Amino acid sequence: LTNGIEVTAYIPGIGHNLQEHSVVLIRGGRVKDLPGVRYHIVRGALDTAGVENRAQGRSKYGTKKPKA
Amino acid sequence: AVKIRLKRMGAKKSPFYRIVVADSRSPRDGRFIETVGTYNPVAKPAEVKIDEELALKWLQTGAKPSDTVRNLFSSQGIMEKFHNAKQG
Amino acid sequence: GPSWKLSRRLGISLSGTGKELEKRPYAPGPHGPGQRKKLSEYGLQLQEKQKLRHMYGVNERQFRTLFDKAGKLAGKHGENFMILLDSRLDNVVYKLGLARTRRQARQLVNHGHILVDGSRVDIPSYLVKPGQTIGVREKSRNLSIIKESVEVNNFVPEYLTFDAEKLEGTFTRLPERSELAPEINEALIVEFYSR
RNA sequence: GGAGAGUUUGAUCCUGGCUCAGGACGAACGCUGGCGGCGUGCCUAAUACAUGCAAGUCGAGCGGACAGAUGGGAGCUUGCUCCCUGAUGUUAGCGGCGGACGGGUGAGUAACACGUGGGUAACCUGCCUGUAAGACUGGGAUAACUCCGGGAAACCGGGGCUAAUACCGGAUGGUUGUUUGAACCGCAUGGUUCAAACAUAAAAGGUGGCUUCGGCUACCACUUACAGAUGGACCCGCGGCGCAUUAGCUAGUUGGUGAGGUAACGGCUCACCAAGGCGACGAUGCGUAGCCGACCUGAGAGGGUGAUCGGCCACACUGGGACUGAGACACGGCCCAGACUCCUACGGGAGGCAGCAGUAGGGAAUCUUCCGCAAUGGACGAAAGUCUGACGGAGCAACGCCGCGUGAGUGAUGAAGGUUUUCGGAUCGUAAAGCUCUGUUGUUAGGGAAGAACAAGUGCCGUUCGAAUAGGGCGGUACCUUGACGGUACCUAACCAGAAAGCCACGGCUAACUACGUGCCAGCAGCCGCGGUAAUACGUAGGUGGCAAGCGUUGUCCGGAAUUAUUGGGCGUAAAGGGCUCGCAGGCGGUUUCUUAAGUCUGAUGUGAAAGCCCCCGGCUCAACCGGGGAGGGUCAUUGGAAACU
């Protein structure tokens, strides 16, 4: 982060977009199943483009409305 | 320095005023000692309501108002009752 | 909305008709003729609230505060909230008969201009007190919406004094809940919005 | 004016956790988004700032410059050139007052800073009224002006000229101090009043009129005194934090005397002399933070926060000092150093946005480099006026609340199409089409508020001074005149279904389900937990449901959480009795009676400003908002009652 603290976060989407040295915005989300990670990555950030071909769950996972 | 004066209240477009005995050193919405009644500009009719007696006690102590405040007292004869007291 | 597809969900002719229950009492949908189940109190008190709020199309930001505006009112809080949403000006237009639906009464307030003791009122949610007169100026004096609904001579409620061509509307002491709601059960919406 | 629900288990009750429904944001993010009022909009960086503006005002304080042409006269080209001081105009400087308020920010500060109630015999207060008195007689400068000199500039130095309501003496004065008397009273210092004596202590003119030219007069300013009005300073009880894994801390500390010093009390400063003071009711220390009316939440008791608007303190790049002024240790003043920026001809200087905007930078993240002094306000002036980034409005972002839409009636054929299917059908359903419909708004053209009250100048009448019917002063009324927003709100008529809906959920919590895809993989997940081939829990489609110009997620705080339990728990085994004693401090008290009034009870009075909550009206097309009136809020203080209980 920009605090200086290196905390392992989680990638939610159906496949990722991120590579090293990216812009990652983090909301507070508890993952019960995985040991130690308590941070989602906001799919739909400044760098995270939205997941491919998603209609339901539009606000989450950063996809625009496909075509109207 | 002690000017009996108006005090700006109300919404953005349509103002409201309260006639206020205060010190001029405090700001336009600043503090005060004791007030007299009201003023309404946004009514095309009347309803400028004054206590009409309490300020005369303050005028005997001496507190000069601005003329835009003062001519409301002329419309209800506070100053002319006070000028009779100055002629008394 | 559709204003009729939502009442078959409630399973009642909310304006009061013989239609919208014939041939299809199952509520909407493909899971309609698949036989329904029995709900909970939370299942009931939604529909019991929604059998009153879909009468008038009130969005629930405006439905909550009128419940709170009944809170400061004296009397029993259930029957107080019955008074405010039948002193609704949308309902007053519909109870004077010139609207076949309460949704038709919304344009009869919005741009089918109408005069409450003066200039005009474009407010579908004006709280109406006894002692007010309602009329329409010559700009929309007799249009076919009014002309057909004058000819649809429905029964006049007994808290209203209404003439057809004179078009004036005044009141009595209150609209009485015995006259107002035959279908809607009260005292359940209060226990909905107390929680 | 007080809802609960899933989860330990094979099954049950407890116990105990967390989870969940709710309510707010100065909130951000994702997706979308038509409009209108009202309100907010750098919390991190009190980090650095390009550019412009944010505080001047008086020619009626004053000298001079500065234009001026009422005329006068001159030289002639008829084109001019002048020489006098017209009306009047300009104000570098001088001097008067303001700049100490208005405005912002939240860094330090855990203490009389603030909140509340107090006390001053221990104080101050220019500008305000009202009263009491007045305003005598002189003096010496000096800026500007020029004339030189030195400087790159910043600017500086020298020599003459000159003014004032500038400055400085002399008089007279009910200040004050001293000296000596009296009177009265308080709360010790004492206080108040009166007399005498001594000592000094002032002031100013200007504006206009009337003039006998001596002056007079109003008005403004001036010196002094009294009060009131006015704010400020100092002191004091009582309040609102975190840690004992901070128990010892302070020598001007704590005392006295005298001295100085401060508007004022004082170790406030210093000498002397004394050894005290602060402390288990938590000192000292440390981390933390501006406080308060209030905001949010809770059913209340409480808990959280202290943003905007209103009170007060503190700070003005970091630090220290100090002047003039009634008032500062001065936000846009000086002097010094520290960092940094800028300029220099290197000798030298200038600079301070946490003023309005804007930019950098920080960060998840917060707006326009507009117009107006029309209203309110201040500043000065006799006023007009001038000056106003206070304020007035416009502009930005769904940031939030409220308000309005996105068509509406009729219409069965259950159209078409879509989805599903036991292929009969089912649903998307009166939903569309059709017919009818108005125009909020959208669009076009018109009309066009209140905010604006005035000042000022004119008119009178009254009163007041006046040598006066001069001439004013106020007081009344009468005429005149003044809009940034803005032709904006608004209203009038004309136009079209035409401009305009979405996100979230759909096993149980929790309202709502099927079909395909899929096969511990891809993926959901707040909770229990869902998928190793029939996923109502993943993804998609249809269809529902949720709410709406918004919806979800996110971080916060409160609630449900009776899960820190005073109201409102426990302790046999569930978390919990110290291993047991002797006991200082603190805690609690038999019976009867007198008395007292600290607690308690209660009246009265004073006060807890306003806005906000709340009671009730009224205003804005309702609402939101705004206004009027009232209540309420204090372990408050004084005073007077009550005597059972402590």
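We number chain C the way Swiss-Prot does; in order, the residues shown are 6-200.
Just so it is clear, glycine is given a Cβ too, placed from its N, Cα and C backbone atoms.
Marked as domain 'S4 RNA-binding' by Swiss-Prot: C:92-155.
When secondary structure is read from DSSP and collapsed to three states, C:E46 (variant position) falls in the helix class. Among the natural variants in Swiss-Prot is C:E46 to K, noted as: In rpsD3; suppresses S12 mutation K55D.
Per DSSP, the secondary structure of the domain 'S4 RNA-binding' (C:92-155) breaks down as 24 helix, 6 strand, 34 coil. The Cβ of C:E46 (variant position) has 11 other Cβ atoms within 10 Å, all protein chains considered.
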